[PDB]
Amino acid sequence: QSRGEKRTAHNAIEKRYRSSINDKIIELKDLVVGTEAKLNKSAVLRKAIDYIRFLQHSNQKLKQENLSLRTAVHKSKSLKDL
Amino acid sequence: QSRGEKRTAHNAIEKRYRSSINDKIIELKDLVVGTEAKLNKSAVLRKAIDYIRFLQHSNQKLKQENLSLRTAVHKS
Amino acid sequence: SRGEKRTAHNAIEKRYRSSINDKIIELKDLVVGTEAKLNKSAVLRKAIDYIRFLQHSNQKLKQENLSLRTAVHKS
Amino acid sequence: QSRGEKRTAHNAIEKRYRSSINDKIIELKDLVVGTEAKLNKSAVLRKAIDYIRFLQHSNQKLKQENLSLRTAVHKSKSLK
DNA sequence: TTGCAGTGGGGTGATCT
DNA sequence: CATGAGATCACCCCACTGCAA
DNA sequence: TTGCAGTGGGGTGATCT
DNA sequence: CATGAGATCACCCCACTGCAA
Ligand SMILES: [Mg+2]
Ligand SMILES: [Mg+2]
């Protein structure tokens, strides 16, 4: 590659670099405000951060409840002379 | 007010902007791989995307399960 | 035993290699010190140059001491 | 370079390597025992080491002497 | 009402891998 | 990161030399 | 009088640069 | 070590948009 060639190649490289990021921001955008909405990059990332924590918290609550529900039906089976 | 004076000023505005995004990718990073690691931006995003989807399905599945378990409780 | 003889001599050859290598390490400690990392030939190149350097420095000093003593005597 | 070529090359590189050391051990030999004498590698280096130390010690001795001679000459006039 | 901050696209150079 | 290659080192094997039993 | 350690040459793979 | 080259990042400059004064 000559200087101009490196440049031109690098620009195509950098184009691929940008999509590697911008394409994932769109993916995150669709996950947090949906495919139809329009939202700016930092806002999408801000929503993605809080959505993840929300989902993480929910997951914990959902699990705590699943165990309780399971412990409940299990106990329902116990007929033992009390 | 010179063009260059104006380019320089906006340059400071653009760094603000760039950091509005970068600071946030670092936040996502700390959530997916933690603080000690080093992971490029696109990989932080890829992980965050997959983590969200993973949690989304994990949560939906627990919800489905919890429904039955709850109804089982009823039908008992 | 061709082999056993080899193994045994191999130990002899290591002792030998070490007889040269440990000296290069000493020469190295002398010319660039202990913390440095320097390859064998540079250690030797330096040693050679260092000796030549001190040789000339000491000659010059001896001829000058000569002249100084002559002066003192011739006074 | 194929393994075969790399091999052949390496042997010539290693020939150059050895010479870069051996050629110097003989430069040292000549300094410690002379052009004509023959002494083995480790004894040449042992001699080089001790010779350097001696050259170092001598230089210090010589400098001190040089100063004393110089301080001598001075007084040899500086007598007020 | 419109001129700047904000926002984003694309290019470059330095540096990394 | 990859390839490419010369450099550096330890160690291999071989040859031989000379001294200590 | 001679085998065995010592010495040195060159090759080679592993690794560094 | 030396290319070589893609990837990564920050910053550049440019264009445009929307809102605060
Ligand atoms: Mg960016
Ligand atoms: Mg050697």
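Using Swiss-Prot numbers, chain D covers 319-398, in order.
Including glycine, each Cβ sits where the backbone N, Cα and C put it.
Annotation comment: Swiss-Prot describes D:323-373 as domain 'bHLH', evidence class sequence analysis.
The number of other CB atoms found within 10 A of the CB of D:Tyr335 (mutagenesis position), across every protein chain shown, is 14. The secondary structure of D:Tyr335 (mutagenesis position), as reduced to three states from DSSP, is helical. Here the residue is the original one, while Swiss-Prot reports the published mutagenesis D:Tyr335 to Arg with the comment Abolished transactivation activity.
Residue counts for the domain 'bHLH' (D:323-373) under DSSP (helix as H, G, I; strand as E, B; rest coil) come to 43 helix, 0 strand, 8 coil.
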